[PDB]
Amino acid sequence: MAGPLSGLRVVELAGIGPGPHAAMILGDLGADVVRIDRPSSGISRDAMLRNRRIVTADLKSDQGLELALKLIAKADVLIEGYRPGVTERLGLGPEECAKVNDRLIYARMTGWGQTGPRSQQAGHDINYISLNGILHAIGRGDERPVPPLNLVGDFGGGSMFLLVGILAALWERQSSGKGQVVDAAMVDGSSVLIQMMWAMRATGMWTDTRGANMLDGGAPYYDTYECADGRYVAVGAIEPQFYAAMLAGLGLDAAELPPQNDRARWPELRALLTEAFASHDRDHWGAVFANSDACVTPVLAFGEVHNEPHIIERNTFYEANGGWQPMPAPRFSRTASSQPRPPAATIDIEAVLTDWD
Amino acid sequence: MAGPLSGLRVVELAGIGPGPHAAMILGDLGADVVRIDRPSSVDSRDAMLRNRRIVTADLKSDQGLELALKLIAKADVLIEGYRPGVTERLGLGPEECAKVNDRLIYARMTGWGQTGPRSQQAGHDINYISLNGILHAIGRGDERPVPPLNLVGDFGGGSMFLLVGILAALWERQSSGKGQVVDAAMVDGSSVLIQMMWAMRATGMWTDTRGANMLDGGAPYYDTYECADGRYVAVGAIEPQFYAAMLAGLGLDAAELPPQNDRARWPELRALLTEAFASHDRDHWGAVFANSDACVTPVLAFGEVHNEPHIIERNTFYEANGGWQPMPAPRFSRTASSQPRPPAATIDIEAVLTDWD
Ligand SMILES: CCCCCCCCCC(=O)SCCNC(=O)CCNC(=O)[C@H](O)C(C)(C)COP(=O)(O)OP(=O)(O)OC[C@H]1O[C@@H](n2cnc3c(N)ncnc32)[C@H](O)[C@@H]1OP(=O)(O)O
Ligand SMILES: CCCCCCCCCC(=O)SCCNC(=O)CCNC(=O)[C@H](O)C(C)(C)COP(=O)(O)OP(=O)(O)OC[C@H]1O[C@@H](n2cnc3c(N)ncnc32)[C@H](O)[C@@H]1OP(=O)(O)O
């Protein structure tokens, strides 16, 4: 198994959203990932289950439980993404696991956390980010907030903090001999993910008004613009020098414009930039600003990404199954990840135990 | 120093965006983090620079270069986020560091990658997520894409993958006795962050049309709703049992609505939910649905977060310098993080070498 995490052993209790994602990235980086699902559920067609061995096991039977504790005893990391109390009642809780393996990294992935008034409340991404200020800050000012898919609570503020916790605990274990419990709550991870805004708010550089900020779409130089063909470019020319280069490429004389950061005149600046970008198509601007520091890029739909030179040449994607999927990230000079293995048809939990003795 | 990364030594070549966020988190979890800025910037209110020692050094000079190469010699990790070729030309490239410390994790944080046609273009978050299909997918169907702040490219798809690569490489160094180069590019990280959508596209369960999918605001049961007071709730009632609980709380009989997943009749369903949510204020809905699985939560503004019971009790935030800031994530049972230390005055680079033996 290729990658920096070769020989890491991971048991994943099947859930949804962050847990599977974290487990995927471990697999991607060459960890040995065994996913316990329930027998009620051919080859699974969710490519988020790549780089896994899938076993079934009724964890409510005494046999399925025992079989599971046998895996966990042979493993470095356990991931679970159920409401609190769930693993405990299965007899798979942190304390039961410590009995069969005091070295285990016990990784708990929730939205709301392990305790507290909301800890038994069902939820999805959109809910975890509603409570901590994040969702309110996203979208245009004249409109209701828009969910940034499930990228911020589940993955960015969720799976990724679970991973940072699993791997920091493994480092700590190198010196202590011992495992421990990682409590990764989406409401917490996503708040750290957005620490920059909390910092900026303290220094009066961010307001709670939606659509009135440097990075939320309010700044005319950090937003998308519609082009003559109805497609879009993104402009991100925060630095004055990059901003100047953008104006020149648009054909606009800086002298006739309001200042870049005179916020009172932003509506006026935006009207001028809107008219300029609308006068040619997306691909024209892509060509004009190639090799430039103007921070102007075409906004590609998923279906066009495979045709973009910079994407093709770094192999950010590989072809699979129905189509393209992202190659592992990040990349390693010496112990390079390899292409993911497709979702690996159900194997028998005994076989795995033989393999791991 | 409290936390799982106690004893980890980190050298950070001062930059912007992901690199400082990654460095912040390492420090958050107990790492000993030393930040080399240029003296050209000598004065900090940026609470992203918490858990840090700051030092000055003209790396263009001979003395600067040598003092930096000494710190790097005595450290586990180097973080840099300059364009490719910068550290090489400065004499702090991977090869030069390898000659003074072959245990070093050499962590390279860019947007576009170390090579390829865009590898030298300036950019920010909005640029990196524009090329890989992400930005096009965010926002309402009848409007241009809206940036999800800088959450998806800088942090979730940037710093967080940097952290995972650093920590994965540290694990690997337990076997090999050798460091390596981590190449974290925001266009790759963010692509893995959205792997779900790439999977779902392959199986026909996600389209390239903005605002017409399950998780982008197109589903009436996964979206925000405006209330009587002009504030908002979030609805995330994906599973039919949670949807049913929401309907009951709204006072709508299932028998009068279209089916939850009859997409052709989503216009009607949205109209019905819209009218219902509009009939009371946010805080009313917050009360009705506390302790429910209805997946309905108030959309709070930053400024209101500190009064939410569940946030207070879990101490998701701490006070510092006229404003709240997030506590470290995730959480650790045995080697818990401590409250971050604020930015300090600059320290002498000699005194750091002295302290580090
Ligand atoms: C691909 C297209 C589909 C769309 C994807 C969905 C959207 C993306 C996800 C997000 O946006 S994050 C959303 C999920 N939130 C979390 O994961 C936070 C923590 N988890 C939860 O809050 C709950 O797991 C959740 C609300 C998601 C679902 O609640 P359930 O009540 O279905 O499950 P719960 O976690 O409470 O318990 C699972 C049950 O399965 C049982 N179980 C688990 N594995 C088993 C096994 N192998 N055999 C037998 N039983 C098993 C477990 O024993 C337990 O039984 P109990 O009835 O005794 O409590
Ligand atoms: C701080 C204000 C508020 C923050 C708002 C912005 C936050 C949002 C951030 C985002 O959305 S991600 C944006 C950043 N993108 C990246 O970080 C990807 C990789 N970095 C880059 O693409 C470039 O660094 C960047 C476009 C951000 C800036 O380009 P520059 O052309 O200013 O720097 P470049 O990387 O080429 O080189 C850095 C320079 O500093 C010099 N340098 C650095 N540390 C030095 C030192 N200590 N002493 C002397 N010289 C030093 C280095 O020599 C070199 O100068 P020279 O070309 O003149 O040699």
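Chain A is numbered as in Swiss-Prot, which gives 1-41, 44-359 for the residues shown.
Quick check of the header: X-ray crystallography, 2.1 Å.
From the backbone N, Cα and C atoms, a Cβ is placed for every residue, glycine too.
Here Swiss-Prot flags A:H126 as active site, proton acceptor. Around A:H126 (mutagenesis position), the same-chain residues six or more apart in sequence whose CB sits under 8 Å from its CB are A:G17, A:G113, A:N152, A:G155, A:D156, listed in sequence order.
Positions annotated as active site, proton donor by Swiss-Prot, on the basis of a curator's inference: A:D156. All protein chains considered, the CB of A:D156 (mutagenesis position) has 31 other CB atoms within 10 Å. In the three-state DSSP classification, A:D156 (mutagenesis position) falls within a helix.
The DSSP secondary structure for A:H126 (mutagenesis position) is coil. The substrate binding site annotation in Swiss-Prot covers A:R38, A:59-62, A:83-85, A:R91, A:125-130.
The note that Swiss-Prot attaches to the published mutagenesis A:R52 to A is: 15.7% of wild-type activity. Non-local neighbourhood of A:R52 (mutagenesis position): A:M24, A:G27, A:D28, A:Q327, A:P342, A:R343, A:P344, A:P345, each in the same chain, at least six residues away, with C-beta under 8 Å from its C-beta.
DSSP gives A:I56 (mutagenesis position) a strand state. Taking all protein chains in view, 20 other C-beta atoms sit within 10 angstroms of the C-beta of A:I56 (mutagenesis position). Under its mutagenesis entries, Swiss-Prot includes A:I56 to P with the note: 28.8% of wild-type activity.
Taken residue by residue with DSSP, A:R91 (mutagenesis position) is part of a helix. The annotation that Swiss-Prot gives for the mutagenesis experiment A:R91 to A reads: 19.9% of wild-type activity.
Looking at Swiss-Prot, you'll find the mutagenesis A:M111 to P noted as follows: 5.2% of wild-type activity. Residue environment of A:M111 (mutagenesis position) contains 30 other Cβ atoms, counted within 10 Å of its Cβ in all protein chains.
Under the heading of mutagenesis, Swiss-Prot lists A:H126 to A and annotates it as follows: 4.5% of wild-type activity.
For the mutagenesis of A:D156 to A, Swiss-Prot gives this note: 17.6 of wild-type activity. The structure shown keeps the original residue.
Quoted from Swiss-Prot, the note on mutagenesis experiment A:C297 to A is: 6.2% of wild-type activity. Of all Cβ atoms in the protein chains displayed, 24 besides its own lie within 10 Å of the Cβ of A:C297 (mutagenesis position).
While the structure shown retains the original residue, Swiss-Prot records the mutagenesis experiment A:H312 to A with this note: 10.1% of wild-type activity. Mapped onto three states, the DSSP output places A:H312 (mutagenesis position) in helix. Taking all protein chains in view, 19 other C-beta atoms sit within 10 angstroms of the C-beta of A:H312 (mutagenesis position).
In the three-state DSSP reading, A:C297 (mutagenesis position) counts as coil. Checking the recorded positions A:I56, A:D60, A:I128 against ligand 1 with a 6 Å cutoff on the Cβ atom leaves A:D60, in sequence order. Listed in sequence order, the residues of the same chain lying 6 or more apart from A:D60 (substrate binding site) and placing their CB within less than 8 Å of its CB are A:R38, A:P39, A:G66. Among the recorded positions A:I128, A:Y130, A:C297, A:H312, the residue whose Cα lies closest in space to that of A:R91 (mutagenesis position) is A:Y130. For chain B, the nearby recorded positions by a Cβ gap under 8 A, listed in sequence order, are A:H126, drawn from A:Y84, A:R91, A:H126.
With A:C297 (mutagenesis position) as the anchor, the candidate recorded positions are A:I56, A:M111, A:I128, A:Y130, and the one with the nearest CA is A:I128.
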